[PDB]
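Enquirer: Take a look at this one; I'll ask things after.
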There are 4 protein chains.
Amino acid sequence: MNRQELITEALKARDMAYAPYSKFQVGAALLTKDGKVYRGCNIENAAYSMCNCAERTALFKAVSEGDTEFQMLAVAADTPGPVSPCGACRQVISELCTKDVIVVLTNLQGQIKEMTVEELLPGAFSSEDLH
Amino acid sequence: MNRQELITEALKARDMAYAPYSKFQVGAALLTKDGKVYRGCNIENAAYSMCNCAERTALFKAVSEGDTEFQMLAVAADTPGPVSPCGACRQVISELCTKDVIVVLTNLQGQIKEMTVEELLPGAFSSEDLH
Amino acid sequence: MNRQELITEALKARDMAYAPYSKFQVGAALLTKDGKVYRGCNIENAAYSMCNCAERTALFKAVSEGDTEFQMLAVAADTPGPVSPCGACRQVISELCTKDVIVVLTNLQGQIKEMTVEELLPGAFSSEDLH
Amino acid sequence: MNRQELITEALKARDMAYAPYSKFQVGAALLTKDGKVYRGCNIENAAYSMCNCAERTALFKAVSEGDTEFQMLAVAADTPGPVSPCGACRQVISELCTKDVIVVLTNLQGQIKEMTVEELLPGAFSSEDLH
Ligand SMILES: O=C1CCN(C2C[C@H](O)[C@@H](CO)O2)C(=O)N1
Ligand SMILES: O=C1CCN(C2C[C@H](O)[C@@H](CO)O2)C(=O)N1
Ligand SMILES: O=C1CCN(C2C[C@H](O)[C@@H](CO)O2)C(=O)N1
Ligand SMILES: O=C1CCN(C2C[C@H](O)[C@@H](CO)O2)C(=O)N1
Ligand SMILES: [Zn+2]
Ligand SMILES: [Zn+2]
Ligand SMILES: [Zn+2]
Ligand SMILES: [Zn+2]
């Protein structure tokens, strides 16, 4: 499961999105250390605050199944450049993924940006800050 | 899969919760029309706003897999009476579940309250309100 | 400050809304026991999850100023019937307003529905449930 | 109103926080181009997802009043180093503040980190990505 293949997983996951308000579909594929893939997509709500993102859908799915060791996360959307995870997703990612996990961002036209969890949100607010 | 059995599913799902800040674990089990069960649990974050609930974890998991027809949702937590879904969950439920879906609420001591999606959030804000 | 006058306050507050994504403006006016009025409006974000509602904007404003005793909350939007607070707002309302506070819901055509905080979200999840 | 004075404003705003669940109070002070200061503080909810942060409380307050031109934002909390805005706040900040606005982060022991909005969340997801 290289990043190329993980991207195709996120592209497929994108087609499952429920986004009738923004008409903006997002897909994500999370790869565990054991090689298992969890797909995620954004799921909207008439009350915008309750919309959930593809990145978080995939992570929530994994953690709920007991999988908490990851190696890579691919995210895709029909944006101008590689899709940029929103702050809420970066925050959840910084909590649920170890700082070494690779984050692969792409769009639907071959644009690819790769960065680590730490780079996605440097100095992220964490539990250590609470105590 | 009766409500008794769906409750045991939610009780198991509760043990998967990642809740190091509140130490309050919640479990949920969503039953589709075809009899498939999706488990969900709350997943917290040092930045409280980003915490996700068991009800929504289960629903997000189902919808992302392509399952959008449900019949029942069980929710469980160690509360005094049947656990009460927070407003955000009721909002997502009212969007992703048809008004006839049965919502079963319970705690860890046999308290059981049953209600429909419509009753969970009567006159819920919806897409019809946007247009 | 009767409900009629508080409604006009919410109608004015609605014109301050920043809602370029939904084009759906909402207004709210919160009346304290001492007769002070706090206006609120929805404020959106390209990343939908981060949108904030009029009801919560008004409440957040009041609480931050040290005002925590309220008597009435008016909410208005261009909906078919009285605007329905989303679950997230009902949740925050049930926490920050005592159960006796009156919630006045209306649209832009004279539709008016009045209910108490308790009625807005009966048996709302609360701190008592955490401990 | 230099950053030193804006910090004292955020320190005062911190004392208004309603944070009975985390016992972690945060303060913020937003300075407009015209020299007006809006204070903000975190406001929690038994249902963690609904908690709101100091940064966003201040911004929501300003925007609702019609003030949309800012020059600086100070944030303070009792953290080990300068308090780090959570992803949700950085997201709202990148939307409501122009990329040149100065963000001043500090704790209660003189630690000070200064950065621009762009630096707070480089390449933030924006409306341009939606269309
Ligand atoms: O973090 C990224 C950016 C945001 N989108 C979302 C949620 C929402 O349904 C839509 C518009 O913001 O894209 C994602 O799904 N992931
Ligand atoms: O809707 C219900 C009530 C809220 N809890 C949550 C999320 C959070 O991690 C914890 C404390 O609010 O319980 C749920 O998981 N489901
Ligand atoms: O609770 C009510 C219903 C929801 N809207 C919002 C937030 C968002 O900007 C827009 C579309 O959901 O209306 C409110 O402002 N208040
Ligand atoms: O962005 C910063 C970091 C997070 N906190 C919050 C919200 C919550 O009440 C508490 C614990 O996460 O700190 C803030 O208020 N601002
Ligand atoms: Zn996101
Ligand atoms: Zn919930
Ligand atoms: Zn709302
Ligand atoms: Zn924050």
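Residue positions begin at 1 at the first shown residue.
Note: Cβ is positioned from N, Cα and C throughout, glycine not excepted.
Straight out of Swiss-Prot:
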DOMAIN    B:1-128  domain 'CMP/dCMP-type deaminase'
BINDING   B:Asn42, B:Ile43, B:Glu44  substrate binding site
MUTAGEN   B:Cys53 to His  Loss of activity. Reduces activity 500-fold, without effect on zinc binding; when associated with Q-56
BINDING   B:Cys53, B:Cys86, B:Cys89  Zn(2+) binding site
ACT_SITE  B:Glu55  active site, proton donor
MUTAGEN   B:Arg56 to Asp  Loss of activity. Reduces zinc binding by 80%
MUTAGEN   B:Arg56 to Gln  No effect on zinc binding. Strongly reduces Vmax. Reduces activity 500-fold; when associated with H-53
MUTAGEN   B:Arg56 to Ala  No effect on zinc binding. Strongly reduces Vmax
Enquirer: Could you tell me which of the recorded positions B:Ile43, B:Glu44, B:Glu55, B:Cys86 sit with their CB under 8 A from some CB of chain C, listed in sequence order (or 'none')?
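Expert: From B:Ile43, B:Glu44, B:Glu55, B:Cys86, the ones near chain C are B:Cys86.
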Enquirer: Suppose we call a site close when its Cβ is under 8 Å from a Cβ of chain A; which of the recorded positions B:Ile43, B:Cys53, B:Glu55, B:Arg56, B:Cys86 are close?
Expert: B:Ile43, B:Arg56
Enquirer: Same chain only, sequence gap of 6 or more: which residues have a CB within under 8 Å of the CB of B:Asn42 (substrate binding site)?
Expert: B:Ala17, B:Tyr18, B:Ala19, B:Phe24, B:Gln25, B:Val26, B:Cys51, B:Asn52, B:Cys53, B:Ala54, B:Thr57
Enquirer: Far apart in sequence but close in space: which same-chain residues, 6 or more away, have a Cβ under 8 Å from the residue listed as 'active site, proton donor'?
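Expert: Long-range Cβ contacts: B:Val26, B:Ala28, B:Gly40, B:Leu73, B:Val75, B:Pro85, B:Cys89, B:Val92, B:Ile93.
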Enquirer: Rounded to an integer, what is the Cα-Cα distance in Å between B:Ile43 (substrate binding site) and B:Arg56 (mutagenesis position)?
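Expert: Between the Cα atoms of B:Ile43 (substrate binding site) and B:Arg56 (mutagenesis position), the distance comes to 10 Å.
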Enquirer: Let's check the environment of B:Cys89 (Zn(2+) binding site): how many other CB atoms sit within 10 Å of its CB?
Expert: 31
Enquirer: For the recorded positions B:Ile43, B:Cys53, B:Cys86, which Cβ has the most other Cβ atoms within 10 Å, all shown protein chains included?
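Expert: By the 10 Å Cβ neighbour count, B:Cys86 comes out on top.
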Enquirer: Same chain only, sequence gap of 6 or more: which residues have a CB within under 8 Å of the CB of B:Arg56 (mutagenesis position)?
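Expert: Those within reach of B:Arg56 (mutagenesis position), by Cβ under 8 Å and sequence separation of 6 or more, are B:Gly40, B:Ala88, B:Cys89, B:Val92.
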Enquirer: Look up B:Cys89 (Zn(2+) binding site) in the DSSP assignment and reduce it to helix, strand or coil.
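Expert: Helix, per DSSP.
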